[PDB]
Amino acid sequence: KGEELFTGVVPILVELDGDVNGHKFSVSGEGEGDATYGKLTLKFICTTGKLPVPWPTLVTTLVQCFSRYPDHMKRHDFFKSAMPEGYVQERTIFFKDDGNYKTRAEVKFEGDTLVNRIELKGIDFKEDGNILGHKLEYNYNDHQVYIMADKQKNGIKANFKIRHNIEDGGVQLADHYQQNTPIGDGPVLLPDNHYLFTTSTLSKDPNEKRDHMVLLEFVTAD
């Protein structure tokens, strides 16, 4: 299917153009994903200077087509079946007591690479908030995601919460709203509702002088 394109190790390119309170920036990313394991290995550079926001606020925004699916729900795999043409992923991310992110992204094959391209627009942030002020720990608290089919739009929708640890205590709620629609016209499998479970570990490349983020991840559905 499109699922056939994920049977081996696939390389991933991630490119991000972003603007948060008029602070423009660019993130690029590359690595591999192996869906038989729901494994991702990826490194991100801010290619414009310093990242104007904490890295763990871009993890969600920076590939659910790599989740491992059981054989009994191979077919409820919308993400893989929209390949190679891909899908649009849109989100509104609400940071409690602060501004909000708006993102549009196209995940699609380009040659043999899985490409995730992102427009990120962020407005209304406080300049000494936990975000612009860089007051967030470099670690992640993942959260499951409930995938709901959207028959009208032919894709999926989901709303989940992510909790970011605040330096010195506390938690910064990030309210996620997400809809995906396919880009092609090729009949696409619409899933039954189901969960994506993710585990993310952030680290650093001791040799990398630019502002970066090393990301290892597993995601699996059930």
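Throughout, chain A uses Swiss-Prot numbering, with the displayed residues spanning 3-64, 68-227 in order.
Heads up, the Cβ atoms here are built off N, Cα and C, so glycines get one too.
Database features (Swiss-Prot):
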MUTAGEN   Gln69 to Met  In Citrinine; leads to excitation and emission peaks of 516 and 529 nm, respectively; when associated with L-68; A-72 and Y-203
MUTAGEN   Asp103 to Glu  In mut1.27; shifts fluorescence lifetime from 3.03 to 2.85 ns; when associated with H-145
MUTAGEN   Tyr145 to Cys  In mut1.9; shifts fluorescence lifetime from 3.03 to 2.74 ns
MUTAGEN   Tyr145 to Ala  In Cerulean; leads to improved quantum yield, a higher extinction coefficient and is 2.5-fold brighter than ECFP; when associated with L-64; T-65; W-66; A-72; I-146; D-148; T-153 and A-163
MUTAGEN   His148 to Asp  In Cerulean; leads to improved quantum yield, a higher extinction coefficient and is 2.5-fold brighter than ECFP; when associated with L-64; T-65; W-66; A-72; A-145; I-146; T-153 and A-163
MUTAGEN   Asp155 to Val  In EBFP2.0; shifts the excitation and emission spectra to shorter wavelengths and increases quantum yields compared to BFP; when associated with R-30; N-39; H-66; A-72; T-105; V-128; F-145; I-150; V-171; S-198; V-206 and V-224
MUTAGEN   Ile167 to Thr  In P11; increases fluorescence at 475 nm excitation and at warmer temperatures such as 37 degrees Celsius. In Esmerald; leads to brighter fluorescence; when associated with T-65; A-72; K-149 and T-153. In VisGreen; leads to brighter fluorescence; when associated with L-64; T-65; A-72 and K-149
MUTAGEN   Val176 to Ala  In mut2.1; shifts fluorescence lifetime from 3.03 to 2.50 ns; when associated with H-145 and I-198
MUTAGEN   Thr203 to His, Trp or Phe  Results in significantly red-shifted excitation and emission maxima
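Structural mapping of features recorded in Swiss-Prot.
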| residue | record | DSSP (3 states) |
| --- | --- | --- |
| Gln69 | mutagenesis position | helix |
| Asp103 | mutagenesis position | coil |
| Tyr145 | mutagenesis position | coil |
| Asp155 | mutagenesis position | strand |
| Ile167 | mutagenesis position | strand |
| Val176 | mutagenesis position | strand |
| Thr203 | mutagenesis position | strand |
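Here the mutagenesis positions are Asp103, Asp155, and the one with the most other Cβ atoms within 10 Å of its Cβ is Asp103. Most buried of the mutagenesis positions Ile167, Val176, judged by other Cβ atoms within 10 Å, is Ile167. Other C-beta atoms found within 10 angstroms of the C-beta of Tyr145 (mutagenesis position) number 21, with every protein chain shown included. The distance from the Cα of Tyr145 (mutagenesis position) to the Cα of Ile167 (mutagenesis position) comes to 9 Å. Cβ packing within 10 Å was compared across the mutagenesis positions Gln69, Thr203, and the lowest neighbour count falls to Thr203. Among the mutagenesis positions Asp103, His148, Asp155, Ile167, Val176, the ones whose Cα sits within 10 Å of the Cα of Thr203 (mutagenesis position) are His148, in sequence order.
You'll find the Cα of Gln69 (mutagenesis position) roughly 13 Å from the Cα of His148 (mutagenesis position). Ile167 (mutagenesis position) sits 15 Å from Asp103 (mutagenesis position), taking the C-alpha atoms as the reference points. Long-range Cβ neighbours of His148 (mutagenesis position) (same chain, at least 6 residues apart, Cβ-Cβ under 8 Å): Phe165, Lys166, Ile167, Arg168, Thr203.
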